[PDB]
Amino acid sequence: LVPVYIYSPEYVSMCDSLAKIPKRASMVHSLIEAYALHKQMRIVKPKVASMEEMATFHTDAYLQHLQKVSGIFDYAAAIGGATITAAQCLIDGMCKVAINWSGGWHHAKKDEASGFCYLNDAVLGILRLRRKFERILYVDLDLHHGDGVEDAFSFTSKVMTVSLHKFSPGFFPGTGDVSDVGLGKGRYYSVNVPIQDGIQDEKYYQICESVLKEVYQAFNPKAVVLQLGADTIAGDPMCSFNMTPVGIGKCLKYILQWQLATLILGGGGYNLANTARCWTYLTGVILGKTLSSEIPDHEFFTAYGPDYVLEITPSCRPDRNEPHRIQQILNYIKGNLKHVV
Ligand SMILES: N[C@H](Cc1cccc(Cl)c1)C(=O)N1CCN(C(=O)c2cc(F)ccc2F)CC1
Ligand SMILES: [K+]
Ligand SMILES: [K+]
Ligand SMILES: [Zn+2]
């Protein structure tokens, strides 16, 4: 079917006022619009999340605390609502792929905010999907460990979380080692792929394809939630991984072959123009459309200078991922997946 694109000018204007990502939502939407990708998609207005929908995960006391600390409660309800709307379109069979580039706030816990995440829209989207889909696979390709999502579903074998992230001393949130596998009946239903700085497209895709192939066979998912934070992209202030959207695009294309109901989320990404270049290219991957290298003129054309191209170039830095450590990591995951049925 035609992909669902979660959008309204009110939703974009609200997300533009977010702290460390000013005007990022407008930049992403206007680049997608400049490439005429919105014409190939079903524009769906996001509904604002009600107190009850947010309370499917968050405590009433924390939600009430969020109201008192606010305009953060309104941003939270709007983003959580946009993710719930994408899950609803998927539930209703309106589409096979539903996109909310302004979501993916993966660090937020039941009764505590963290890492700039005040509400876990991903958890809220997974819960709505569980209304029709028996098993959900959450895949997190953001530079950071999706700890809030993993923690939310740590006890259950009904939702499997897979996170590929930088895992190094003093690197936030500090969690997600290969030995972190969930608890109780959910033991071995949490997968963590610790990665070092300087990773490039080919090695990242080989790691990701290798884990997902094993995960898909052991878990047999009925729906997917995919978090695609652009903070892994070369040139990001995070200054860790050395990826391009071509590498992430391959992970995305591999997952799309499953032909399962897929909920697409954004995430981190502080180089604003590179984030928009990434998510625009990725929207082209979903639509199976190849984009012209030249950025078309639009409201934010000047932000793409001095090359004005969609392609991203890796930086001059070493790949700190030793081939023997990667195989030790993959072998340990294969050992864990022997307990997944
Ligand atoms: N993917 C995450 C969270 C996210 C998800 C969706 C959209 C956005 Cl815009 C951001 C991320 O990009 N972070 C959180 C952690 N970071 C921090 O500086 C940091 C923040 C803290 F509260 C404490 C210590 C820290 F070190 C770096 C930025
Ligand atoms: K991740
Ligand atoms: K789990
Ligand atoms: Zn991140």
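Here chain A follows Swiss-Prot, giving residues 14-83, 107-377 in order.
Determined via X-ray crystallography, 2.0 Å.
Positions of Cβ are set from backbone N, Cα and C atoms, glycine also.
Positions annotated as active site, proton acceptor by Swiss-Prot, on the basis of experimental evidence: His143. Here Swiss-Prot flags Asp178, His180, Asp267 as divalent metal cation binding site. Swiss-Prot gives this note for the published mutagenesis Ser39 to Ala: Enhances the deacetylase activity. In Swiss-Prot, the entry for mutagenesis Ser39 to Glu states: Decreases the deacetylase activity. The structure shown retains the original residue. Annotation of the published mutagenesis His143 to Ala in Swiss-Prot: Loss of catalytic activity; the original residue is retained in the structure shown. Quoted from Swiss-Prot for the published mutagenesis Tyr306 to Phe: Loss of catalytic activity. Complete loss of catalytic activity; when associated with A-101.
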Sequence-ordered recorded positions within 10 Å (Cα) of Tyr306 (mutagenesis position), taken from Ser39, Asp178, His180, are none
For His143 (mutagenesis position), the nonlocal same-chain Cβ neighbours (under 8 Å, six or more residues apart) come out as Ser150, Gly151, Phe152, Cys153, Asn156, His180, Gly182, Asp183, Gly184, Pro209
Other than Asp178, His180, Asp267, the chain contributes near divalent metal cation (Cβ within 8 Å of their centroid) the residues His142, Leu179, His201, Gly265, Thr268, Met274, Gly303, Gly304, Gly305
The rounded CA-CA distance in Å from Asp267 (divalent metal cation binding site) to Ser39 (mutagenesis position) is 18
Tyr306 (mutagenesis position) has its Cβ surrounded, within 10 angstroms, by a count of other Cβ atoms equal to 17
Rounded Cα-Cα span in Å across 23 missing residues between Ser83 and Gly107 equals 4
For ligand 4, the recorded positions of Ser39, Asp178, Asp267, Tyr306 whose CB is under 6 Å from one of its atoms are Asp178, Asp267
Hits among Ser39, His143, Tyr306, i.e. mutagenesis positions with CB under 6 Å from ligand 2, come out as none
Of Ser39, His180, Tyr306, the recorded positions whose C-beta sits under 6 angstroms from any atom of ligand 1 are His180
Cα of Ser39 (mutagenesis position) to Cα of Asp178 (divalent metal cation binding site), in Å and rounded, measures 21
